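Single-structure report; data block below.
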Number of protein chains: 4
Amino acid sequence: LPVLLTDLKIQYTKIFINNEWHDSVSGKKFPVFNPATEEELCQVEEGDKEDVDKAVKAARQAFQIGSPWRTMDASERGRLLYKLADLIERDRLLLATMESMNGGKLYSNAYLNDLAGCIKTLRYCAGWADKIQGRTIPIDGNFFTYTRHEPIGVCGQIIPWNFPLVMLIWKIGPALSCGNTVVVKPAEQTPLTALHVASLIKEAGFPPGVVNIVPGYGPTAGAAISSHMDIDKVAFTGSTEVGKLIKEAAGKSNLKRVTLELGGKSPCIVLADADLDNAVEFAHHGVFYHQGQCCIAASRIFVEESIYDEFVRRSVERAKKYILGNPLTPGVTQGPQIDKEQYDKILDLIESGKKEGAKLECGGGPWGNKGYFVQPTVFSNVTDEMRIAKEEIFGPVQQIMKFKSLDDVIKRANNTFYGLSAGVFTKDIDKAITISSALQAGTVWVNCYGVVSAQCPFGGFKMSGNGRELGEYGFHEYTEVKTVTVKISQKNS
Amino acid sequence: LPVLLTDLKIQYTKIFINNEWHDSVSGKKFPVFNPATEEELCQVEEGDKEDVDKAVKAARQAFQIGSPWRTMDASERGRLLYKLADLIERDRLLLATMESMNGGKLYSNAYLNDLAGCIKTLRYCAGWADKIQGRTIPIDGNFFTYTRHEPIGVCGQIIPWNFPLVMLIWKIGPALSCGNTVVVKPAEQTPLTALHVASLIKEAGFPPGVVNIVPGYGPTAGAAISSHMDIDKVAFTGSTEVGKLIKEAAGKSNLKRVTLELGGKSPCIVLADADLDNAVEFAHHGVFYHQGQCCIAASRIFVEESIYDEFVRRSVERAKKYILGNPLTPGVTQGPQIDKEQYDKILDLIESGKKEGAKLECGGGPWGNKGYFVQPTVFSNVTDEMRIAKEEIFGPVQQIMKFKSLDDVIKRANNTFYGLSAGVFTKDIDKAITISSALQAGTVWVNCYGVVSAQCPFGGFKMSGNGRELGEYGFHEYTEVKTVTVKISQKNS
Amino acid sequence: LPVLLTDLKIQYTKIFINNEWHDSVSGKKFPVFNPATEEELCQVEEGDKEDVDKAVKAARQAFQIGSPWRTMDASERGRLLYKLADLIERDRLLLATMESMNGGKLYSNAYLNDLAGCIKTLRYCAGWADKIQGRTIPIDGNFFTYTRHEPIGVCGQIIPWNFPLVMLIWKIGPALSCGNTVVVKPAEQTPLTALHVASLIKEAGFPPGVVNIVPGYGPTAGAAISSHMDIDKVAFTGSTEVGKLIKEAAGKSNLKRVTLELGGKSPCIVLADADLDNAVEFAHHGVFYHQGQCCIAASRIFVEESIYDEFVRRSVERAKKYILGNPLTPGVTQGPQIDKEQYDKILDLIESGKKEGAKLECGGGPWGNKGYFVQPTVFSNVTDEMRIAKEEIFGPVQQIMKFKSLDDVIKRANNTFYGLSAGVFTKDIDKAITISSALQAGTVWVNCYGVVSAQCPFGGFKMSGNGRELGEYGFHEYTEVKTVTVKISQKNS
Amino acid sequence: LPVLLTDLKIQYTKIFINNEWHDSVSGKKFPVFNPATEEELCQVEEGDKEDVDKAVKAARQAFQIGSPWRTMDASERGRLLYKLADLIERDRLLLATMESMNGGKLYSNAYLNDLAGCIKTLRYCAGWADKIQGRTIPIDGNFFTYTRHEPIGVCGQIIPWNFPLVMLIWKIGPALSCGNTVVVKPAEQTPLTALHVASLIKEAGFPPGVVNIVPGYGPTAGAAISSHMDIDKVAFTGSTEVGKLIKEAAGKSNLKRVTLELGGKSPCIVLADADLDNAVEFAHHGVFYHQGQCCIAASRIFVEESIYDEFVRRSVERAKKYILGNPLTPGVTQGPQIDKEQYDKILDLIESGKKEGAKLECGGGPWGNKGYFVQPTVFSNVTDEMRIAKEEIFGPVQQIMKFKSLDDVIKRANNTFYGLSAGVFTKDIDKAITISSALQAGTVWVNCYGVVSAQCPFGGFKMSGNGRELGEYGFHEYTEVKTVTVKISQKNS
Ligand SMILES: NC(=O)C1=CN([C@@H]2O[C@H](COP(=O)(O)OP(=O)(O)OC[C@H]3O[C@@H](n4cnc5c(N)ncnc54)[C@H](O)[C@@H]3O)[C@@H](O)[C@H]2O)C=CC1
Ligand SMILES: [Cl-]
Ligand SMILES: [Cl-]
Ligand SMILES: [Cl-]
Ligand SMILES: [Cl-]
Ligand SMILES: [Cl-]
Ligand SMILES: [Cl-]
Ligand SMILES: [Cl-]
Ligand SMILES: [Cl-]
Ligand SMILES: [Cl-]
Ligand SMILES: [Cl-]
Ligand SMILES: [Cl-]
Ligand SMILES: [Cl-]
Ligand SMILES: [Yb+3]
Ligand SMILES: [Yb+3]
Ligand SMILES: [Yb+3]
Ligand SMILES: [Yb+3]
Ligand SMILES: [Yb+3]
Ligand SMILES: [Yb+3]
Ligand SMILES: [Yb+3]
Ligand SMILES: [Yb+3]
């Protein structure tokens, strides 16, 4: 675990359009905070509708037929992405430090997980660029028919604050590999890593207007994306509420394509035959990773009665071992929550747990004199009508529940409007296969949890989202299929 | 061209849920008319929110894990579809007559085109059922990862009145092949063929609740589909306005998946080197097929100056050869428009053409003492700001325009919020390829027009829709991808 | 289990070329026998080099550019195949009776398994015909590149006597769906079902010369196929020895494409945690199905020491329950071996088992006064250097072996030049996955055996064959890929 | 065009097995010559059967289950390949100089074409490694079925002398991306670039035994590959004669998988409407590139009568513009032929042209006092029974022929046992499509020639080879498909 051996200096704080830095049209700036100290870190230009319009015009122009982005070899798009990945690898110390400081993310995770996942995903995406293929099709009649899998066009991409760099790369990686141009709006909480990457996009050699980054607020810069008449597609990760607003604004404006990833209330089912220690460890890391601020948080754990008390006890001993503090100090193993809204929401939900009658096993309150810290918290004997069983908490708050009937527990796992992920822990082949098939979730892990790789499509069932990101599948949402059918005198198979 | 040698008797007029006929919960019925006579043909049960709720519960139940539709072999879903196609082939005379009478569709087309396309598309779809495959994926780490391409669930499908039977099959064919259950709402104008097919679904042996058909109105039965909390996906073909309402209602309710096909203002570009007679014929059939009531109507024809006057003259001579009347009488080559709304809209747009200064070459008014007939109408010297150049007419109304610059005419072809289809007529390889690539349209025909086959994906760019129907691609919109990732002790390539 | 209620009358006994019946050029005929009685059933025209040349010229002509087979819609090839499947379904009683009588195959299996598999496989293949697609490829430079997946051309197909009808359909199904023409040489032992199917090919409406069937001998009619200068591809199922001759003759002549399926010595590994009864049943049916005359015969069964004696005992009790006799009489559960060569080979191998020191548990000799019957035979304490552990017996002869080390038993399972299939019986997820990955075999069954479906590719590792048949994969071996690359003025993604 | 500014020093001259340098078991060495001077350049260790056995054992061991090559992430195989490409890019000057000196290849081509194609192809292949996916398959019955696309195993790869570096990378790139281990035998004429790349394989970090390189002779080291009992697959580019020997030896030994690329006699058809200058240029470069020593050499040019004399005249003026000499000196535009065998064969064929009555337009003899130089030579009025129209010359020798009937000229183009490539030059869409479909060739170029990219599959019809290399398709020949079918209690779609 190497570290930056010189204090981090923030440099890129402006709006990035056509590979140059622009001040906000209004001249307004907004503050950016560190969540562990509540101290301001810098001011960033505040983008709004007028700046979005500028980014969109640049993106549109970069996408015109005959332009350098449209006419370069697909293999050269791939090369640009590969080069960006090498540049990110060059600035890894810096970016991981910036991510940790701005995002409240543990430095060891920022460096070993986030940054590594950024680099690997870009390289994965680089590899697809010249391997996106259409078809030739044996249509009835004397015709030659082929399809092109073209890029869609200008894609607006609204990113959240929990994984600012991973999510930036998950969005722009596929979009760019397929040949699209993008207008990115980072989360207001966490604009900084995105703007450093924009400096690397320029340095890699991407043509101007291919990537534009407009820091700003949601109901301002985000709503101007979602309602824009010349944006062909919008991709969004974040809250359900906003997902609904995005889909509505899309329908009202120009029927732009929409893909969403919206969090979850993901269940694990631990059968009596499970390797218990393995199940406790993965369920634990499933819910507590990054202060609970993961979409796939393992936030309902159903354990068969006969091993339930052992499961609860082992889980509590594990939750009691954290050291809270500044995510930059080695040995610190739990950072702060991102901000006051999230902090309030977590405390309120913990309170509802106590009031509705859940059994509190540890934690249950705030921590420290500054920073948005919450004690890791475990509730046992949770039941299905409680707020902590139904609502995404997005904090370090584990719910543990009992079951004795397998048909019953699968219905309880499925009885939610969410559907992002689930975990099954069993040694039996048949149950692993039949349970995983019956679960209404986009990713199901068997005997593990939270395993996410560039090679696999990732996305929700139900209100956890639509579409898929990554894997071969993800690239489909970033193309528009055109059929060309040509009259010929006579066809031959 | 064989005919039904016994008068058509209407038999199925009720709501179809769980393979039985139901009266409307309200007890209300609505009338159904013949467009060529304006006479009522029968009354049909009027479905509303309460009946949609019943159809959805049946569909949901038919989709439960462990049910006959979920556990039967994929090859047996395929077999059911094949059998349905054979039954439709058995009742071809009847269905074509019913289609013609209710839909105002020329009998020869109903029999030779629609019914044939219904049968072929079903058989195409039957073939995919056991050929829908997921993947195994060489994920980083010691895991086994696979995907399932599962059915999505309960699909609501809202069909229009222009191609009632083709569009029913385009919707249910893929949906069923992939393993979904469906709630279909036929157009209020044209419920009858759908309900006859429901009798054939029962006779083929589909399990109850797999297909449910709820005739009724749009803002009642359609809005209850689009806003329903237990419908996983909605597919819709029809007007832009309603498309926007559907997408909005989806976002407000349960973030159901949405696919739309929304018509167009599709352009042809006729270059000076084109086979002129071939271009005139295909552009003509492109705009006048089924009384102009096609989504892909070739409604802006740009012709290079040097052949423009010849193109116009030949086009007018062709338009002057129709015989209007009842679509059942042989020799009749133009039927009525579907109803009064559409009829009024077409007359109004024709009037705007005259007023805005287009040159009228033939037609321009109504015809007959009954039926919603419009004379085939040709406008030359149309220019791009006129209503007849911008708005989908959906009537027999051809627009012909001039160009001399190729870069310019491609911008004019693209300068529309629509993007369903386009045609290019040239003998030159390079232009065919480069023009077809630059056109912002879902299907581009070269030296032909209106060629649509089950083997090709079909759908819009821009506001002409999202998603694709048919071909291999179409089946993708009817699956939900699940990733299953299993921990293993050691992987080996 | 319905039966033919009228004595079977043999009708088609000639060479089938250009959809007509031809006598041998030489005028020679050969006899065909029933294996259960050793009585002659009829004489069949004997095809040789001169008749193969005639069939090849017909096939070549049917494949010319501009011919009806090359220019018909792919969907219509599919329709012909579907129709053939319906005709086979019509003549099911007859064909199953013919298969049983000529092939020594139990009537219940012939009817319920073979004929059903013939019908299902044809229908599967019918479905692929218009779903074979090439690609469009984003090549470097200003080019348009696409591929066609064309048929290869004239395919020679040499079929064995164990599954005459299944294997005929496995060969012609894919070949025809892809658009090839074929010259089929059925086994000399079993020409009759093939020639009845040829009558159905004519009746279905296949153009002449698309399918040609040349009954005859191996070193005559088969060698003329394998060495022919105008046959593009040869597919073969049968002995290793002949496989080597085919591959050699291909290399010496015209470098025709070659695919082989060559039998095996397929192992099962039964772990201590296995459901024992399930493992005994499937291993039993694995080796004894169709008198042991299956390529995938489970001919080495390794069982963990701690359950080995129980496994052996249960296996012997199951083997002792057969009734030998004429495969047409209900209640008969073991038929004869196909002929004297096979009969001698099985007796000789049984003798070597006794002499080399294997423990004989039941059977071990011939049965009856006529027919090529062998008693079902079980050997325990078999060890790896014995002939019965190394050589494919192709008779009802089960070998059961002991193991205690899992690494060791996987090496023993793999230590063979064969590699067709294998079985693993365990309840543990990890072992199922890691064992199946380590086994050098084309199909691995987990907790079952002998499960073969049209949807799965099927074929050998190592000397068990090359290429794959069926599934999506199988269709690849029946196409030839052509790349077409077109210069254009400017490409755009 | 940069150059090596220091004399080339040859360093790697030994056999490469398990990432170390080995002397021949026999202690024998063979000489390596420069073709432009006929001077010896160095001695190289001579590998034979005994050294092949050593390389095969190393490859086999590197492929064992549990080894580092089998257990590393697919993405890390990809990373190794990417790193190798960067190392080759680092040593580009050196390798291009070495290629030119040893291979008689023009330095500008070696640097700008060969080395660039090596680098691009490796990077293309790097991208596929973690994108090779199997399937999940909806088999009939209650089973879970998936396929693995595993590597095949030990692949022997025999490379020719015309494109030593390109062909090395075309072989090892896909093989390695898919996870195979390889034993490479470079051409005796040109072992040197291969052994330098082996030093880069070691430096990149490939595990030992993954790549082994055994320089030596064909009937010794090559025949030991083709007949080896533990080599799973052999890939070969070279002469037809040897292709037949390889396929035969494969069949006699262990039925190893075989893929061949075997040269051609590729035709161009120039229609009267063609851009004539474009056709002359591309046909010219088609036949004369690399001294005619290309498999895809455009060695029969059929030109429509009405433009034939103009075509011939322009072609001759172009052929007259070369400067022969040492391929290292700038301004030199034609190098020597590779060696005496090839030199003799070319002179002999030129002589047969003169004797059989072809019209000689220029060249026709040797050149210089040292080096294997041949004058660029043009023959017009060639007719189809002449040796120069039938036999692959593999020298700078252009044949130009007349036609007036299009059906006739397509038969003449197809009337050959070769089938590698062809060219069509026309401005007409229909002819481009219908001619390209009727030509029996693996790649057909339209309005260009010799366009080969990593993204496209490449290979022969007929005796020009079997299988395909590169593109998505190429990777298929380097996997072995395994089906795993698992019994389950109940399946659900
Ligand atoms: N894409 C196409 O092929 C079609 C395009 N159109 C276009 O739209 C214009 C208007 O025609 P209309 O018949 O009014 O089409 P419409 O779009 O309103 O009717 C089509 C279908 O949508 C249903 N519908 C209507 N209102 C709805 C609502 N609020 N929620 C859910 N479903 C609803 C109708 O009941 C019918 O089943 C036409 O002149 C034509 O330009 C119309 C029909 C088909
Ligand atoms: Cl908000
Ligand atoms: Cl907010
Ligand atoms: Cl808010
Ligand atoms: Cl409406
Ligand atoms: Cl309305
Ligand atoms: Cl309305
Ligand atoms: Cl033999
Ligand atoms: Cl024999
Ligand atoms: Cl023999
Ligand atoms: Cl040789
Ligand atoms: Cl030689
Ligand atoms: Cl030689
Ligand atoms: Yb918010
Ligand atoms: Yb505070
Ligand atoms: Yb409407
Ligand atoms: Yb009226
Ligand atoms: Yb034999
Ligand atoms: Yb006997
Ligand atoms: Yb040679
Ligand atoms: Yb000399």
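All chain B residue numbers match Swiss-Prot; in order, they span 9-501.
Heads up, header says this was done by X-ray crystallography, 2.1 Å.
Heads up, the Cβ atoms here are built off N, Cα and C, so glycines get one too.
So that you can see what the record holds, here are the features copied from Swiss-Prot:
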type	residues	note
ACT_SITE	B:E269	active site, proton acceptor
ACT_SITE	B:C303	active site, nucleophile
BINDING	B:167-170, B:193-196, B:226-227, B:246-247, B:269-271, B:349-353, B:400-402	NAD(+) binding site
MUTAGEN	B:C302 to A or S	Does not prevent inhibition by duocarmycin analogs
MUTAGEN	B:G458 to N	No significant effect on aldehyde dehydrogenase activity. Prevents the inhibition by ALDH1A1-specific inhibitors
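Structural mapping of features recorded in Swiss-Prot.
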{"residue": "B:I167", "record": "NAD(+) binding site", "Cβ contacts under 8 Å, 6 or more apart": "B:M175, B:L176, B:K179, B:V192, B:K193, B:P194, B:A195, B:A202, B:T245"}
{"residue": "B:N170", "record": "NAD(+) binding site", "Cβ contacts under 8 Å, 6 or more apart": "B:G111, B:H298, B:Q301, B:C302, B:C303, B:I346"}
{"residue": "B:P227", "record": "NAD(+) binding site", "Cβ contacts under 8 Å, 6 or more apart": "none"}
{"residue": "B:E269", "record": "active site, proton acceptor", "Cβ contacts under 8 Å, 6 or more apart": "B:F244, B:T245, B:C303, B:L428, B:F466, B:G467, B:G468, B:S472, B:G473, B:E477"}
{"residue": "B:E349", "record": "NAD(+) binding site", "Cβ contacts under 8 Å, 6 or more apart": "none"}
{"residue": "B:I401", "record": "NAD(+) binding site", "Cβ contacts under 8 Å, 6 or more apart": "B:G300, B:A305, B:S307, B:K353, B:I354, B:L357"}
{"residue": "B:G458", "record": "mutagenesis position", "Cβ contacts under 8 Å, 6 or more apart": "B:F290, B:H293, B:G294, B:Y297, B:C302, B:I304, B:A306"}
- Which number gives the other C-beta atoms within 10 angstroms of the C-beta of B:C303 (active site, nucleophile), all protein chains shown included? 24
- Message: Under a three-state reading of DSSP, tell me whether B:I401 (NAD(+) binding site) is helix, strand or coil.
- Response: coil
- Item | Set of same-chain residues at least 6 away whose C-beta sits under 8 angstroms from B:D352 (NAD(+) binding site) | none
- Around ligand 1, within a Cβ distance of under 6 Å, which of the recorded positions B:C302, B:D352, B:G458 show up? none
- Task: List those of the recorded positions B:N170, B:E269, B:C303, B:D352, B:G458 whose Cβ lies under 6 Å from any atom of ligand 11, in sequence order, or write none if there are none.
- Result: none
